[PDB]
Amino acid sequence: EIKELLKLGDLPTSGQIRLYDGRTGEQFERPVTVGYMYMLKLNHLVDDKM
Amino acid sequence: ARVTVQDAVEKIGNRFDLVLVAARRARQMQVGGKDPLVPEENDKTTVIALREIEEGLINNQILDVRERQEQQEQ
Amino acid sequence: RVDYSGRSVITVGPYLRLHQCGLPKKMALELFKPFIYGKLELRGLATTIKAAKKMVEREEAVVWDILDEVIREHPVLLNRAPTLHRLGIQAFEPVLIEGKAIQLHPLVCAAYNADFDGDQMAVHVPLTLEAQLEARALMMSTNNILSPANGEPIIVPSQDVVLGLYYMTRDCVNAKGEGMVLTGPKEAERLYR
Amino acid sequence: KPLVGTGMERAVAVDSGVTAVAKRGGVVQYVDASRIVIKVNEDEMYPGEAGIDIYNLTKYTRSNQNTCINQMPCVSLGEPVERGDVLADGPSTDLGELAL
Amino acid sequence: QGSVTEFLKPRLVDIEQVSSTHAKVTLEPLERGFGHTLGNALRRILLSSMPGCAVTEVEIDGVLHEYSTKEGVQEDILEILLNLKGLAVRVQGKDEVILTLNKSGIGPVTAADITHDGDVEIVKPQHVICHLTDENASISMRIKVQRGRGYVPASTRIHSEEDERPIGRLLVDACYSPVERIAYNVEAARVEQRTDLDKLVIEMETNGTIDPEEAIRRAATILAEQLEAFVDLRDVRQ
Amino acid sequence: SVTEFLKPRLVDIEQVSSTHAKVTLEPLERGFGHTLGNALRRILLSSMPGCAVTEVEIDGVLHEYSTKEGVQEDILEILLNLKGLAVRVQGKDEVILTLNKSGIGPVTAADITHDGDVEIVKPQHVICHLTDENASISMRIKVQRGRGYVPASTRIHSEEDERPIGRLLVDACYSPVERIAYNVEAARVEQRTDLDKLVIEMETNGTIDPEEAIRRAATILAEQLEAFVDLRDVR
């Protein structure tokens, strides 16, 4: 169902999109896995630690 | 910048007192009263002292004869 | 409790030299204040010690230049708090990087055993001849390679170096290019073209 | 709100007491960041004292972790409110759904 | 020995856009080797180098500090300053051109509530700022928008103005980046004239501030003006 | 401060003979590091005007593969030594030279017949070593002016002429460059946080000053965009 929904979202079913370098502009070999995940900000910032 | 001290070790291997010798030359140039004998890469007088040891014309005997020469001439 | 400590958190510089420090500008000039006062003294940009203190407290842009003149060859020794072996403390040549952290050489990170999970970092400033120059002629990370435990030189070119060199050296049947008559400079034109 | 989730945090955010909920919901009259008031519907009311239910939102306030807490209105105005609906969101909460 | 000369005229005339933010810029002629380098390099020159005008700071009477909130608003001053930061405006004559607004009523205020001045461009007539609950709620504030180049955080501004400044001034960051994102097409062009020629078209999403031809033009002037120092070399005569 | 940007001026330059190119460009604004080396690398590397050997003719068997002949060297290695030679050609597009040897010794390109419009870069170019006895060599070499690198996979090979089996012709390298590389480093100026720093390391085969070829590529790029910026700048 994950690949069915992601395939319904017009995105490539394998979850890999051809990507180009932002620096040199050249293409990276082979498809690359990308996505959107939930991240976390903590109290470990180095103004408080350092 | 000096790649590795092992070249000066090839000059005279000690590694125990090279801290005191190079610290004595870099002390003479750091406190003042001494001039660099090597063209500068912008490296400070300490690395200039490392390249001075790598030159081969600075050693224990050179610091003793030169130190007594400056003490006798002063 | 020692003295002169940034107490930073490790970041990984891939670039610059195996022995060098992505010491940051914020950790800089805080512990270098004596060298800045003596610098303005010998150079003569200031007048009195109090005037130099004013120049530093005002955070002038001119202090940054001579500050760089000091930082380049003035080394910084580094250690992780849970220290085990002799290579835990190593001398690097600091260069300023914008940020609150220290960019550290990853091949040296395996020597420290330190991890990027957020473990703390103790940053000390050596004092003059015996410390700076002793750590320059002894405790440097390139000057000390062999480990007097296993006896083999301890270097960990793992992770993307093993994977990257694995993808570098390998063969494939058919694909494109077949053979090539060009020999020495085939990577520039052949690869990049 | 997390685009990947469970659906337990919907009950955790409202059952944590952090968000500002509404008792005997009704047609909202006046809104503000400091205070929120609601006109209670005539379906279920007490015969004595009449009146409507008023709420005082807490502003930015220090916590024990030295963090920032506050509640923000999720409704515009004139919107019917049921019993148990969350009017305002606490810290790290979006529309009664926990996002930290 | 070949075509000779250089592939001049890149062109860019006859651009076409579907909306104000979106853009399509067609470069029909190219050399066989200039196809990817001009688009992929020119987009980096355009993002890394570009003028822009974004909301600088907001001074409102009824709010003493950023964390305080006026009575009768549904959003706090942090969110209000975020929505005000979301505005995109261009100016011609001067770099500041301060503005002010006030209203008493019930509802969300449109971005056109700003008093019209000599140079004013509003690309977002449907934009929403704060809210007005009910009864009598009157908002009055003065927004100052200063022209900028890169991203200026509020820390640099409080560092420059840290010597003296009145209380009540609301400082926010400025992106000063009117062009949101750039895309292009690498497809080759088939012209019934000669050999092969490559074309590249740019779909560019901006804030609706500076024209696409002006963006590509200024980027080209920055690149060529950067090469002007490379045309000549110091010492190196014999 | 305003819309204009910084103008760098290089105080340093480094080279070793004609075969090494070391250039340092600092300071550069954020985002300008990879554009400069990317355009100079992909343009200067791929397309430059030059001269290269279009074909070579060897006495004896006209086919590519051959044995014995007393050449002391494999024909592909002779062709490699011929492709490792840089030739300066005047306004003429195509020109043909020849190679004939006798005696005992190495074969130096300086012994090739001298033409007024053809210039050789080095006398020390060695096509092949001493052949046994005399064994007079007969070679008819033809060179042309291209822009690119001539691939060996796709060619016409004159259909049914010196076409042989496959391949055909002689690989030709137009652009007179060997290696091109660049690095991006951090550079600080006054209160600036991070700035780009460009490092151009380019090894050149010869016959052209590497930096002069760099400004050449600048004239090809600025020559392609010059009519685009023509309406941009009034003067």
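Numbers in chain F track Swiss-Prot; the residues on display, in order, are 4-238.
When the header is checked for method, it gives electron microscopy, 5.8 Å.
Using N, Cα and C of the backbone, Cβ positions are placed for all residues, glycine too.
The following features are taken from Swiss-Prot:
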MUTAGEN   F:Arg45 to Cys  In rpoA112; temperature-sensitive, blocks RNA polymerase assembly
MUTAGEN   F:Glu165 to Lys  5-fold decrease in CRP-class II promoter-dependent transcription
MUTAGEN   F:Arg191 to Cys  In rpoA101; temperature-sensitive
**OP:** Round to a whole number and give the Cα-to-Cα distance in Å for the pair F:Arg45 (mutagenesis position) and F:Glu165 (mutagenesis position).
**Re:** 34
**OP:** Would you count the other C-beta atoms found within 10 angstroms of the C-beta of F:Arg45 (mutagenesis position) for me?
**Re:** 22
Original post:
For F:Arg191 (mutagenesis position) and F:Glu165 (mutagenesis position), what Cα-Cα distance in Å is obtained after rounding to a whole number?
Top reply: 61
Subject >> Spatial neighbours of F:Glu165 (mutagenesis position) that are distant in sequence (at least 6 apart) but have CB under 8 A >> reply: F:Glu58, F:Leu65, F:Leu171
